[PDB]
Amino acid sequence: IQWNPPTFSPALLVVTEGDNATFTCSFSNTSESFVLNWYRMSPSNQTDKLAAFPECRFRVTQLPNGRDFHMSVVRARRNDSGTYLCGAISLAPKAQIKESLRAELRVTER
Amino acid sequence: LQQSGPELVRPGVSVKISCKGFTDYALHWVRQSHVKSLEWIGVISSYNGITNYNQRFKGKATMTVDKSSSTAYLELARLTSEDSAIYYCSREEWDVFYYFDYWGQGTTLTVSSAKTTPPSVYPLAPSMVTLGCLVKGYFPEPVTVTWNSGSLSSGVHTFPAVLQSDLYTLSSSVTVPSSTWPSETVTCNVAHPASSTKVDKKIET
Amino acid sequence: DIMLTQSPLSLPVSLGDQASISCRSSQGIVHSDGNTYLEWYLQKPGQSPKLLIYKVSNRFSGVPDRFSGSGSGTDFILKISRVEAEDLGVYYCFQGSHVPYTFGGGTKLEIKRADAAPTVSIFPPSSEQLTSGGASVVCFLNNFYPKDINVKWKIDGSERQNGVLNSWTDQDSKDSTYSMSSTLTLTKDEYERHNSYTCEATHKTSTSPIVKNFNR
Ligand SMILES: *[C@@H]1O[C@H](CO[C@@H]2O[C@@H](C)[C@@H](O)[C@@H](O)[C@@H]2O)[C@@H](O[C@@H]2O[C@H](CO)[C@@H](O)[C@H](O)[C@H]2NC(C)=O)[C@H](O)[C@H]1NC(C)=O
Ligand SMILES: *[C@@H]1O[C@H](CO)[C@@H](O)[C@H](O)[C@H]1NC(C)=O
Ligand SMILES: *[C@@H]1O[C@H](CO)[C@@H](O)[C@H](O)[C@H]1NC(C)=O
């Protein structure tokens, strides 16, 4: 009736190297049996698993409001720049894997 | 899509049935009872083991997966005569729009306190004539009834077993011309393979 | 919980007639997706159910073109145009939009044919059973149409229902009729405390009973 995929914000996150970099992932779950995954695109335009919630430099924390999660790169390096998304693997109702639209992390020289 | 064989266990014990296919699907358990009313039990994720249970079957059912063997398990615990049913496993693809494509064959589960009990076979004796046999007080199912060893097939009705006494009872009817009976003989042949029992009964007027 | 109630339980048809099974839910079955995951399954005796219609209207591939699913809101219809030997069985709807997933009670599609009265036979207990201490009284009502029949037991005019167990054959592949077996089970003592024993079939083919009786 009003549906949204998992939100991954911001679409462009620009930090200096050594800074922490924190994306926000939003997923409105209609059940409790799901896991939330954080991914980075391989150069093959494919998908590698960085971290999940429930579960070292990539961490996912679940915020109090039951919707939002924080995926943070600790002390971002310059080879951290690339494509990122989150995805919501929910088994019921209807067993779906829902991926956010991609976001760019851009780590600029210090 | 290949499940364990049929089980006959006593009330109060537990049983584990298996469903063998793998990491591409969700695997579901569906129970079908002796009124043919289907009920969904739960779903398990092969690759995470994460579960979602029908609350009604929580504690009566526990779902588990082993990915090395590519096999899922449903454990039924504290068993009772209501859990007698056909237990199906079935799968659902992740990002598609439909549920159960392929089913297992089903695993028939019977829970009862009765012991292997041979049937008691009784003649039912009184233009056509109708004769019958009454097959009473046996366990477990099944029983096989024929008439004159298969030579009488037309005009036979053999009814499904029913439960009273934790024991099965059924009856068979055969309808035959006035001129053949009692003139020529009509015999009902009951076989109860569980008790290794075979009973022949002539229908004498 | 979403209870799915189907109408009717039995749908009689001539192969080639038009029958439609209906599925009604206690609340809306629209998933978080905007999709409605409602399905229709067909179960042949002795086999697993098979998927026919998914979403509301999508036919699964392999499924004939005559099975048309439709519906909206709280209401869904399975329609079958050409009805076949391979179509007879029990049809279940199903909703997968809200956990727990739930099935309808089933609709049995059957072959409609003629109208026929039962053939009633009654049997006293066997002598061998009396020696056991029990007495079962057996009444057969064979080769009748339609399914619907009521049997009543009467001892010395007084109706009686304890110990009555009944059984029903599936529709007969040859003549398309039904049969049933009513068996009234008593003790030896209670049986020979009484004299006249009757079974009565009230069936659509006759205004007044069919009666069969005996006296010890
Ligand atoms: C949506 O999910 C939240 C959080 O669920 C937890 O984390 C998920 C990733 C998954 O691992 C679940 O199994 C976890 O339960 C639900 O909120 C929680 O609800 C439980 C039970 O009421 C409560 O104990 C927690 O405190 C809640 N946590 C938070 C952060 O709110 C929420 O109920 C789910 N929504 C629906 C509609 O099912
Ligand atoms: C980054 O986060 C870690 C803890 O997660 C903290 O110790 C550190 O001080 C943070 N750095 C900055 C620049 O905020
Ligand atoms: C990133 O660069 C560091 C050196 O600064 C190196 O040690 C590390 O292996 C590199 N990681 C990747 C994924 O390229």
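Please read every residue number as a count from 1 along the shown chain.
Just so it is clear, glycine is given a Cβ too, placed from its N, Cα and C backbone atoms.
For the mutagenesis of A:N20 to A (Swiss-Prot position 49), Swiss-Prot gives this note: Decreased N-glycosylation without affecting binding to binding to nivolumab drug. The structure shown keeps the original residue. A:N29 to A (Swiss-Prot position 58) appears in Swiss-Prot as a published mutagenesis result, with the remark: Decreased N-glycosylation without affecting binding to binding to nivolumab drug. In Swiss-Prot, the entry for mutagenesis A:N45 to A (Swiss-Prot position 74) states: Decreased N-glycosylation without affecting binding to binding to nivolumab drug. The structure shown retains the original residue.
Between A:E55 and A:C56, the deposited structure omits 8 residues, and the straight-line distance between their CA atoms comes to 10 Å. Looking only at other Cβ atoms within 10 Å, the busiest spot among the mutagenesis positions A:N20, A:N29, A:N45 turns out to be A:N29. Rounded to a whole number, the C-alpha distance linking A:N29 (mutagenesis position) with A:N45 (mutagenesis position) is 27 angstrom. The distance from the Cα of A:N45 (mutagenesis position) to the Cα of A:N20 (mutagenesis position) comes to 25 Å. The mutagenesis positions near ligand 1, defined by a Cβ under 6 Å from one of its atoms, are A:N29, chosen from A:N20, A:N29, A:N45.
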